[PDB]
Amino acid sequence: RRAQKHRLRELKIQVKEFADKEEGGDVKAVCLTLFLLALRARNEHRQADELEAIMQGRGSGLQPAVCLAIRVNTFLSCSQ
DNA sequence: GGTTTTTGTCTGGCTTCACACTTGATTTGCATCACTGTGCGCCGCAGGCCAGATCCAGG
């Protein structure tokens, strides 16, 4: 991670200086969207669907109201 | 009408994914069976062993 800062510590400046001009400065989703379109150019369409399902909390993860319904409706105590 | 956005196009060509079928060969889903519990209370009990108070009939 520290060397992924050391190798991208100029392109990181490029993406934060383009983020404020193109949309306004939203640093997460612009590189997310570049990663989606990079999978499009790399031609994986199911993998990007798993990506957006994760980033909507669907393909795994289990949004915590559903886990609450599972912990409640099967008589599971909190320790179990 | 401008201004930027929002979608459309191109054809040649690249990878990427679905399907044509079939016969087992699994794996996965769902009914089916005869039942459960929540429908009310209360306190010392049960089982057994033994020293000691009753007792009751024969000498």
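Following Swiss-Prot, chain A residues are numbered 401-480, in order.
How was it done? The header gives electron microscopy, 3.4 Å.
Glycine too: its Cβ is placed from the backbone N, Cα and C atoms.
Features as listed in Swiss-Prot:
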- A:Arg401 to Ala: Allows robust hairpin activity (MUTAGEN)
- A:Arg402 to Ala: Defects in converting nicked products to hairpins (MUTAGEN)
- A:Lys405 to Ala: Reduced hairpin activity (MUTAGEN)
- A:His406 to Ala: Allows robust hairpin activity (MUTAGEN)
- A:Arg407 to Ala: Impairs DNA-binding and reduces hairpin formation without affecting nicking activity (MUTAGEN)
- A:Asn443 to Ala: Impairs DNA-binding; when associated with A-445 (MUTAGEN)
- A:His445 to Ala: Impairs DNA-binding; when associated with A-443 (MUTAGEN)
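Overlay of Swiss-Prot annotations on the structure.
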| residue | record | contacts (Cβ under 8 Å, 6+ apart) |
| --- | --- | --- |
| A:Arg401 | mutagenesis position | none |
| A:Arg402 | mutagenesis position | none |
| A:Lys405 | mutagenesis position | A:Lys412 |
| A:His406 | mutagenesis position | none |
| A:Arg407 | mutagenesis position | none |
| A:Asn443 | mutagenesis position | none |
| A:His445 | mutagenesis position | A:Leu439 |
